[PDB]
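Trainee: Before I ask anything, here is the structure I am working with.
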Amino acid sequence: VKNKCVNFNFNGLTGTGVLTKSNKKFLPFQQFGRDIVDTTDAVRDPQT
Amino acid sequence: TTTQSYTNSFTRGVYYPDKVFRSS
Ligand SMILES: *[C@@H]1O[C@H](CO)[C@@H](O)[C@H](O)[C@H]1NC(C)=O
């Protein structure tokens, strides 16, 4: 469920937040996303 | 047979260290 505060457990990556659609350019091997501060930003759905 | 000539690498041989998407 998108656009709602939920606790996600994506492939063992625990956390909390709001998730929705995006327009990244994830390369085939890419799995995660971060920033210059090294914090998990975007996750690829394992079953989607 | 084969040779063993030496050349320069220049800028070459850089890979993605991890599988973490990054931008800007
Ligand atoms: C996940 O498995 C189901 C059941 O076989 C399948 O219908 C679906 O396409 C699969 N999805 C991915 C991303 O592999």
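Residue numbering in chain A adheres to Swiss-Prot, whereby the residues present occupy positions 534-581 in order.
Keep in mind that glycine also has a Cβ here, set from the backbone N, Cα and C atoms.
Quoted from Swiss-Prot, the note attached to the natural variant A:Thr547 to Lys states: In strain: Omicron/BA.1.
Map these features onto the structure and tell me what's around them.
Mentor: Following the DSSP three-state reduction, the secondary structure of A:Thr547 (variant position) is strand. Sequence-distant neighbours of A:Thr547 (variant position) (same chain, 6+ residues apart, CB-CB distance under 8 A): A:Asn540, A:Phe541.
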